[PDB]
Amino acid sequence: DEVX
Amino acid sequence: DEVX
Amino acid sequence: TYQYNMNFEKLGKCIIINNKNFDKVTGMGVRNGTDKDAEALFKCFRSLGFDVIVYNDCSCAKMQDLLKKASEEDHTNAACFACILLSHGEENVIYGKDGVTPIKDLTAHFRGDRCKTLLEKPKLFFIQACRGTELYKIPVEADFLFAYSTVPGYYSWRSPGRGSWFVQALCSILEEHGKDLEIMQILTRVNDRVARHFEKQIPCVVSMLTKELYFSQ
Amino acid sequence: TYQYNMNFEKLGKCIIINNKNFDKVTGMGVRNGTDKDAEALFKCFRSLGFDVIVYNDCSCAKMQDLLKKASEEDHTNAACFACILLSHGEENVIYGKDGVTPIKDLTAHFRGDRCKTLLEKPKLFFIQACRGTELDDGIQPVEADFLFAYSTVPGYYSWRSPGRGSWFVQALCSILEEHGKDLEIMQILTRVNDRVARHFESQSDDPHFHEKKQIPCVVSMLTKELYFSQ
């Protein structure tokens, strides 16, 4: 999972 | 009428 | 399953901070009408079932300690928590009799991690003050609901003999539908009633609730 | 009486801005997963009766022009307006491919005195973008008729899954697929707050970004209830  |  | 569980011994604590008179060193004027507001708020929330207490002309140290002590109490038998602020205000802050203090510092004490006995339970904050130009895991920020008297940047109007518009509206709606409407429907009708008074002001609602909220059954 | 009048020729316009790729100089990376979001939303709002238009990899100038051009249209025969922003973000700002622009300036174009043909009609803004840099560790405009559904609380990060899509959009679409025509907007977003809060939990090889949470944030200035059907 990656952050915005 | 007055302001807060 | 889509509503908050209200099957508890108490509905919850309800703190009402009534700041009417401010010290001269702040530069702020007296708030005539706030007494009529607080009384109206006291009756409405007592009808809902809250164990409500009212503190007058609080200082910044008082307000902070007041809500710190409250987050340290045992809320295991409480369905929720509620706080109402009636003072003067600027960009993101609330006034005491001796100056200013951050709202986000008053609510922080109730974060999921900072107050375990209120987890998964709603924390309601109703604020009547101005804003403008100044010269098995669950989230910790969840289950909060803020209901401001005005959006970020504009003024909030108050009448000496009738009291503030937002409070007058809030109590009217709660008096009649406080037991049969969901919290967002009540606050939405408040938005409308306040809007329909100049024909400016418009309340703002910030919700991080995870379920529907009803004050009965 | 207590509901928004939905007896119009059409529901309204639904503008989606799908910014996946950014110029290197901004320091922003590729937003893998956004296409999934864009695709699911595209189908979702079309199913509701919106006339949806998808824009891709927009520039700050382009985003400002689109919305301005939209506010200058005749929305008399429309019941409402919706706009979803999928991009990189920071406190009060949303990214374009060439930089940053204030969200407030993007939504101001639709105030009552600037878009008379949308007065007393609801204006919906769904934003999937970060609003700061804080991590949730976990435990155990001056106008009416606006509504903003942010993917996270101010000052925090907002999560996205490269294969499945962002959490907020995923959740939003599921709830709309099954309950879009029978629940009120605030009922829908409340359920979305709950899904993002419970159903998801992040996993990464980085220990600082492992096992974190997220909670959406709804700001409402609506004056009536909102249902997308009759």
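Numbers in chain D track Swiss-Prot; the residues on display, in order, are 57-196, 214-303.
We read in the header that X-ray crystallography, 3.0 Å was used to get this structure.
For all residues, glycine too, the Cβ spot is worked out from N, Cα and C.
Features as listed in Swiss-Prot:
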ACT_SITE  D:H144  active site
ACT_SITE  D:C186  active site
MUTAGEN   D:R187 to K  Does not significantly affect thiol protease catalytic efficiency
MUTAGEN   D:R187 to M, A or G  Reduced thiol protease catalytic efficiency
MUTAGEN   D:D192 to A  Strongly reduced thiol protease activity
MUTAGEN   D:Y223 to A, F, W, D or E  Does not significantly affect thiol protease catalytic efficiency
MUTAGEN   D:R233 to A  Abolished ADP-riboxanation by C.violaceum CopC
MUTAGEN   D:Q276 to D  In esCasp-7 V4 mutant; promotes specificity toward alternate peptides with VEID, YVAD, WEHD, LETD or LEHD sequence; when associated with 230-V--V-234
MUTAGEN   D:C290 to S  Decreased phosphorylation by PAK2
MUTAGEN   D:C290 to T or N  Does not significantly affect thiol protease catalytic activity
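Structure with Swiss-Prot features highlighted.
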residue	record	DSSP (3 states)
D:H144	active site	coil
D:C186	active site	coil
D:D192	mutagenesis position	strand
D:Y223	mutagenesis position	strand
D:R233	mutagenesis position	strand
D:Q276	mutagenesis position	coil
D:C290	mutagenesis position	strand
Which of these recorded positions is closest to D:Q276 (mutagenesis position) if you go by CA atoms: D:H144, D:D192, D:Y223, D:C290?
D:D192
Proximity to chain C among recorded positions D:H144, D:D192, D:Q276, D:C290, where any Cβ pair is under 8 Å
D:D192, D:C290
Can you give me the Cα-Cα distance between D:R233 (mutagenesis position) and D:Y223 (mutagenesis position) in Å, rounded to a whole number?
14
State the count of C-beta atoms found within 10 angstroms of the C-beta of D:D192 (mutagenesis position), not counting that atom itself.
23
Distance, D:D192 (mutagenesis position) to D:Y223 (mutagenesis position) (CA atoms, angstrom)
16
Interface-proximal mutagenesis positions, chain A, C-beta separation under 8 A, candidates D:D192, D:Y223, D:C290:
none
List the same-chain residues at least 6 positions away in sequence whose Cβ sits under 8 Å from the Cβ of D:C290 (mutagenesis position), in sequence order, or say none.
D:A222, D:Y223, D:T225, D:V226, D:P227
I'm trying to understand the geometry here, so how far is the Cα atom of D:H144 (active site) from the Cα atom of D:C186 (active site), in Å to the nearest whole number?
6
Taking all protein chains shown into account, the Cβ-based neighbour count within 10 Å for D:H144 (active site) is 22
Which residues does D:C186 (active site) neighbour through Cβ under 8 Å, counting only same-chain ones at least six apart?
D:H144, D:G145, D:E146, D:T225, D:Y229, D:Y230, D:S231
